[PDB]
Amino acid sequence: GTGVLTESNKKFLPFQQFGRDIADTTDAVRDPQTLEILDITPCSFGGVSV
Amino acid sequence: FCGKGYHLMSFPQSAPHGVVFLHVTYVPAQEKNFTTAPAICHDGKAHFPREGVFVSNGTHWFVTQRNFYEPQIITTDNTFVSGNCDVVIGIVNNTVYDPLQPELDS
Amino acid sequence: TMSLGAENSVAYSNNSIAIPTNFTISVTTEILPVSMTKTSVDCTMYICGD
Amino acid sequence: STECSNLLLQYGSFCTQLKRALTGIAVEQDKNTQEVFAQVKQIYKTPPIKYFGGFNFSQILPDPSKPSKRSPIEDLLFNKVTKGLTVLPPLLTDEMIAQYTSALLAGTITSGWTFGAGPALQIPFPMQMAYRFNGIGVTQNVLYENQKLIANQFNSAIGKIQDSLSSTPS
Ligand SMILES: *[C@@H]1O[C@H](CO)[C@@H](O[C@@H]2O[C@H](CO)[C@@H](O)[C@H](O)[C@H]2NC(C)=O)[C@H](O)[C@H]1NC(C)=O
Ligand SMILES: *[C@@H]1O[C@H](CO)[C@@H](O[C@@H]2O[C@H](CO)[C@@H](O)[C@H](O)[C@H]2NC(C)=O)[C@H](O)[C@H]1NC(C)=O
Ligand SMILES: *[C@@H]1O[C@H](CO)[C@@H](O[C@@H]2O[C@H](CO)[C@@H](O)[C@H](O)[C@H]2NC(C)=O)[C@H](O)[C@H]1NC(C)=O
Ligand SMILES: *[C@@H]1O[C@H](CO)[C@@H](O[C@@H]2O[C@H](CO)[C@@H](O)[C@H](O)[C@H]2NC(C)=O)[C@H](O)[C@H]1NC(C)=O
Ligand SMILES: *[C@@H]1O[C@H](CO)[C@@H](O[C@@H]2O[C@H](CO)[C@@H](O)[C@H](O)[C@H]2NC(C)=O)[C@H](O)[C@H]1NC(C)=O
Ligand SMILES: *[C@@H]1O[C@H](CO)[C@@H](O)[C@H](O)[C@H]1NC(C)=O
Ligand SMILES: *[C@@H]1O[C@H](CO)[C@@H](O)[C@H](O)[C@H]1NC(C)=O
């Protein structure tokens, strides 16, 4: 994927690896090396009007 | 179109994605029965209400506005004359006051 | 079975009228939608993401 | 096919979207019938003596002889209009819609326009017609003097309406 990785405030349970949002898209992931939770905010999207 | 009843005015209020109209309307209430006639027969002439309606409370005849009870004396100023008494169905006999009559009388 | 309304037999006769002797100043509400949510959809990002 | 339904589950909420849109249309039709016909909260009834100063409303008032309680014009109108799919019945049946029209007819005949703006105030039908004549800028005397002619013209026009509906397919 492509997204901004930020530190997460979510309390993942031990089994849980990746997290889904309101709309069931992958919004959080657990790093396989250091067991920390990271939010994946998508890269900024804008409508360019002239 | 602008509320239940006879419409007086309306007030707009902004609402999320919408408008709320406060319709101020006039609703008649406390109605009362009266005996009514289409015309008044006086001096062989038929009198019809200019803007109101003829009502009777049992013994006396009056002319009143249609949407509120305000009995007034049947005169030549609130009635108009068209034809005699032989044509109108349901015409009743009653006097019609003349405002000019006390003036030349005195 | 749904009730259409209360029965009200109007006392019609050929020589009787009903004249109001009073009035009620009634204020009623009428709610009308005017606009919707203005939505713009990025066709490429919705169908394909990144 | 159970397997087809299992494969259909992969497509998501298309079925829910179509059912919800159809349900919205179905409730909208009942709302339309309520908005058109259910504009009075009182079911008015005509007096048993159908004399209105020469005006004849037999073709529009409900017929007691008919089980459907419809008018002759309404009876003519009803006669002249003829794998997962279902037709839901309307919330208001034909007899209740006819009852609503009967209440509206009784209100407009016995009370004029008073019942639409508040309580139904009785008024003789010639006097109501005279009020309507004043509305279009014609004096009351014209209505009262020519009351028999106006009643005859109205009855003739109502009869012509029934004949015209019965004689025209389109
Ligand atoms: C109909 O209304 C008229 C006027 O409001 C009544 O006439 C008056 O009645 C009172 C009560 O007896 C008398 O004191 C007045 O002198 C009357 N005025 C006139 C000009 O006669 C009349 O009585 C009412 N009739 C009924 C049956 O209620
Ligand atoms: C209203 O008054 C007129 C005249 O004052 C009445 O007409 C008379 O009625 C009598 C009896 O019916 C006849 O004998 C006369 O020939 C009529 N005269 C005229 C000029 O028509 C009339 O009957 C009265 N109506 C009411 C309801 O009292
Ligand atoms: C006007 O008079 C009529 C009767 O002449 C009244 O109608 C009656 O009202 C009572 C009470 O609601 C009913 O029990 C009767 O069945 C009605 N009779 C008829 C023939 O409809 C009417 O209420 C009166 N109007 C006012 C405003 O008092
Ligand atoms: C017309 O109706 C109004 C109410 O809409 C009456 O006003 C009430 O009068 C009583 C006593 O007369 C008071 O106790 C109430 O507080 C009044 N209400 C309001 C809102 O002011 C009024 O009296 C009626 N008038 C007639 C002539 O019937
Ligand atoms: C009102 O109109 C109806 C029909 O529109 C009249 O009924 C007719 O009456 C005559 C004489 O009794 C019969 O020969 C016809 O066959 C009737 N027609 C129908 C369709 O029934 C009725 O007489 C009129 N007047 C009243 C007071 O109801
Ligand atoms: C190696 O991965 C394990 C879990 O898979 C983790 O606990 C450990 O810290 C990792 N070691 C290093 C040096 O990254
Ligand atoms: C009104 O009706 C009564 C009885 O129903 C009748 O005696 C009277 O003559 C009628 N009046 C008119 C003007 O038709």
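For chain B, we keep the numbers from Swiss-Prot: what you see runs 1042-1147, in order.
Yeah, the Cβs are placed from backbone N, Cα and C, and that goes for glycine too.
Quick look at what Swiss-Prot lists:
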VARIANT   B:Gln1071 to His  In strain: Kappa/B.1.617.1
VARIANT   B:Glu1092 to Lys  In strain: Theta/P.3
VARIANT   B:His1101 to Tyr  In strain: Theta/P.3
VARIANT   B:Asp1118 to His  In strain: Alpha/B.1.1.7
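Shown here: features listed in Swiss-Prot, placed on the structure.
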residue	record	DSSP class
B:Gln1071	variant position	strand
B:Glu1092	variant position	coil
B:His1101	variant position	coil
B:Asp1118	variant position	coil
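Take the Cα of B:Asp1118 (variant position) and measure to each of the variant positions B:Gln1071, B:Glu1092, B:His1101: the nearest one is B:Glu1092.
A simple way to gauge crowding: the CB of B:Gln1071 (variant position) has 12 other CB atoms within 10 angstroms, across all the protein chains here. Proximity to chain C, defined as a C-beta distance under 8 Å, is registered for none of the variant positions B:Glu1092, B:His1101, B:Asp1118. Taking only the Cα positions, the spacing between B:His1101 (variant position) and B:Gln1071 (variant position) is 21 angstrom. The 6 Å Cβ screen around ligand 1 retains B:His1101 from the variant positions B:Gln1071, B:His1101, B:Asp1118, ordered by sequence position. On a Cα basis, B:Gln1071 (variant position) lies 22 Å away from B:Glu1092 (variant position).
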